[PDB]
Every structure is written in C-alpha cells, then in structure tokens.
Amino acid sequence: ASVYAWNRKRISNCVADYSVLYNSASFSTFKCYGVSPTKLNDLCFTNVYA
Amino acid sequence: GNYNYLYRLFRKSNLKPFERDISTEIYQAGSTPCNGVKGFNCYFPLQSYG
C-alpha cells in the first residue's frame, strides 16, 4: 500500500517461521527491536500484524 | 552523543561470574563464517549508547 493507508492483516492460529525471513538475503533492510531475530522461532504471542 | 561508552550486543555464550572478554571480532548470527561480513548473518558486536 501507499503508506498513509498501510496494509494490515491479523496473524493468529498459526506457526510463524522467522528463520526464512532472517535468511531472506533479498531484504535490503531486516531489523528487530526489543528482541533478537534468532530468538523469534522460540517466542509466542496472542497476535501479530503485517 | 558522547559515543565513548559501548556494550556488546551478543555472544555465542553468556558470561560466567565476573567473566571478561574484550574481543571485538565480528559476531556470527548464522551459517556464514564472517571474514568481515556485516549487517546480514554477521555483525560488529559493540553498540554505543551515544
């Protein structure tokens, strides 16, 4: 989307592989805050949003 | 910022009681033997509070 109206999607009821994302070398930017990207495949949350 | 004060972000093992390690070698986050690679799979370990 045009960023003033940024896309939102609820992520829930599913396992989220972050390893494919931190492995995705085509990302010109890939950054994490409050937590390490390597830790994410151990973590759990009620929801996530894209 | 006063940049003179910095902390190690990550290490392959966490400290034992008063363990000391001043090595600034590029941190390895994945399968890449770093050899000077920074920003993807490998990183500079010290971060300034600035």
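Swiss-Prot numbering applies to chain B: residues 447-496, in that order.
Per the header: electron microscopy, 4.1 Å.
Yeah, the Cβs are placed from backbone N, Cα and C, and that goes for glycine too.
Annotation note: B:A475 (mutagenesis position) sits in a coil segment as assigned by DSSP. One entry in Swiss-Prot concerns the mutagenesis experiment B:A475 to V. Its note says: Increased resistance to neutralizing antibodies.
What Swiss-Prot notes for the published mutagenesis of B:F490 to L is this: Increased resistance to neutralizing antibodies and human covalescent sera neutralization. Secondary structure from DSSP puts B:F490 (mutagenesis position) in coil.
Take the CB of B:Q493 (mutagenesis position) and look out to 10 A: across all protein chains shown you find 12 other CB atoms. Experimental mutagenesis at this site is recorded by Swiss-Prot as B:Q493 to Y, annotated: Reduced host ACE2-binding affinity in vitro.
In Swiss-Prot, a published natural variant is listed as B:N460 to K, annotated In strain: Omicron/BA.2.75, Omicron/BQ.1.1, Omicron/XBB.1.5, Omicron/EG.5.1. In the three-state DSSP assignment, the secondary structure recorded for B:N460 (variant position) is coil. Same-chain residues at least 6 positions away in sequence with a Cβ under 8 Å from that of B:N460 (variant position) are not found in this chain.
Shown in sequence order, B:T470, B:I472, B:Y473, B:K484 are the residues of the chain, 6+ apart in sequence, with a C-beta less than 8 angstroms from the C-beta of B:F490 (mutagenesis position). Swiss-Prot gives this note for the natural variant B:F490 to S: In strain: Lambda/C.37, Omicron/BQ.1.1, Omicron/XBB.1.5, Omicron/EG.5.1.
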Proximity to chain A among recorded positions B:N460, B:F490, B:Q493, where any Cβ pair is under 8 Å: none
Cβ contacts of B:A475 (mutagenesis position) (under 8 Å, same chain, 6 or more positions away): B:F456, B:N487, B:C488, B:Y489
